[PDB]
Amino acid sequence: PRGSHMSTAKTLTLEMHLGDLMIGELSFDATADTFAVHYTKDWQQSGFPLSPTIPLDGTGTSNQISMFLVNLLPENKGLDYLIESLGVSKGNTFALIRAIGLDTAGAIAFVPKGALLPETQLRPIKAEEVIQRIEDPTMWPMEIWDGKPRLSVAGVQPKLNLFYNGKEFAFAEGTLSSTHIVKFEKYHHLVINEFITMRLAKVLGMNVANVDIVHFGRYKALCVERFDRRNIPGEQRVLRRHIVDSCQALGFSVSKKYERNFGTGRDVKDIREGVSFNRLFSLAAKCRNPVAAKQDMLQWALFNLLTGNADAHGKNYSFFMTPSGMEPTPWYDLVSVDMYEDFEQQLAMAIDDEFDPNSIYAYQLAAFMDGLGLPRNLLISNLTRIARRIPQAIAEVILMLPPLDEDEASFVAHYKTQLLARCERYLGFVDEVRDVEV
Ligand SMILES: Nc1ncnc2c1ncn2[C@@H]1O[C@H](COP(=O)(O)OP(=O)(O)NP(=O)(O)O)[C@@H](O)[C@H]1O
Ligand SMILES: [Mg+2]
Ligand SMILES: [Mg+2]
Ligand code: NA
């Protein structure tokens, strides 16, 4: 270079790339301990911001940038392995983003200024390599391969984000990126649970991510196709689409993923500063089609009630970012959490101030809709329709299952029993909703 040769001229700036296009810079001021994000003039006129709170005019606050970036980070053991591998402090978000920057959720690659990219290639994986990690997580952490941490998506469950074309898995490197998220079970029948729940949404005609069960030896894992990615058929190139989760969209910390953001503790049960339904629905205004977005959110809420998904928190709903506004993404992380009866559950987001799923009746649903300023008939029609279609849908989904052992078949039987019971419960009072005096 003809200018400054100080290391910091390169190391304090991560360029922001969308494919082969540089759209701006994420800079970190050492002295102030702050982040900043500025975009190119072409991108300001033509593109979209990283999130609604990191605007194209470049005035995004350090704190909003920081929380946005933290929301991109792993939430499981993968985070600790990453920190350890780099030798950095926990709060050094900049270094962590540098580390995972070539493949984060969404479409933006964070690339060190004036540095040579790692070689663009694949690192193929053998089933046996996954198996030793399933069987001995202590000797063989799932997240470390060839001595390097690999996880660059969020969520608490063990997983890998991988490249995949229907036969073999690999790590993407350089300009290539992962296309799938493979989720491993640490609880019984969790893969089957999520497979059924996700396929049920699909059969019902919902907008939902594609999932397969895959096998590593005897072990099942859930392979989820990423909707922030499209592998171009006929060549080695993965296009990206930018997304943000609802925390990011609201400018909230990862700590606010649950509405009760300080937890289940009864001393904090009325501290409800996290993502709530009212807050989630407020984001519809930023969407290309606000009414359609609210309908999707409502269908999501109802589907989650009917399937017993008590973990539908703010990081489990996302939006595409586009030049014309946000668009809700296909659904993901749909699980019948209700099936785990060694755990007493609360809804992630309350309905009419009610967090106990078992205490949702017609009153709560009517109050919910009134408080969202939506007509009750929209809930009545959708709830009735989904609940009535579920008996056929679940029959269809069960045909999609691979060979089951006895314990697995019994799980599926119980899943179905409980599912049909929730449907019948809600159908039992849905026609009251109209007449409720809230
Ligand atoms: N199909 C998908 N396409 C794109 N991004 C996805 C997809 N599925 C998941 N993600 C992203 O990956 C993250 C983790 O996936 P998720 O299925 O939610 O795992 P999880 O471990 O079960 N999360 P949680 O239980 O809520 O702590 C999500 O928060 C999204 O940011
Ligand atoms: Mg999740
Ligand atoms: Mg989950
Ligand atoms: Na919950």
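Easy rule for this one: first residue shown is 1, then count along the chain.
Here the Cβ of each residue, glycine as well, is placed from N, Cα and C on the backbone.
Within 10 Å of the C-beta of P158 (ATP binding site) there are 21 other C-beta atoms, taking all protein chains into account. According to DSSP, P158 (ATP binding site) sits in a coil region rather than a helix or strand. Taken from Swiss-Prot, the feature ATP binding site covers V156, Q157, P158, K159, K183, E225, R226, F227, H313, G314, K315, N316, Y332, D333.
In the three-state DSSP assignment, the secondary structure recorded for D311 (mutagenesis position) is coil. Around the Cβ of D311 (mutagenesis position), the number of neighbouring Cβ atoms within 10 Å comes to 19. What Swiss-Prot says about the mutagenesis result for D311 to Q (Swiss-Prot position 306) is this: No autophosphorylation.
Annotation comment: Swiss-Prot describes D311 as active site, proton acceptor.
Taking the Cβ of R226 (ATP binding site) as reference, residues of its chain lying under 8 Å away and at least six apart in sequence are, in sequence order, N161, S178, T179, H180, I181, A209.
Selection of the recorded positions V156, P158, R226, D311, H313, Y332 by a Cβ distance under 6 Å from ligand 4 yields, in sequence order, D311. Scoring each of the binding-site residues (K183, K315) by how many neighbouring Cβ atoms lie within 10 Å, the top position goes to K315. DSSP assigns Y332 (ATP binding site) to coil in the three-state reduction, placing it in neither a helix nor a strand.
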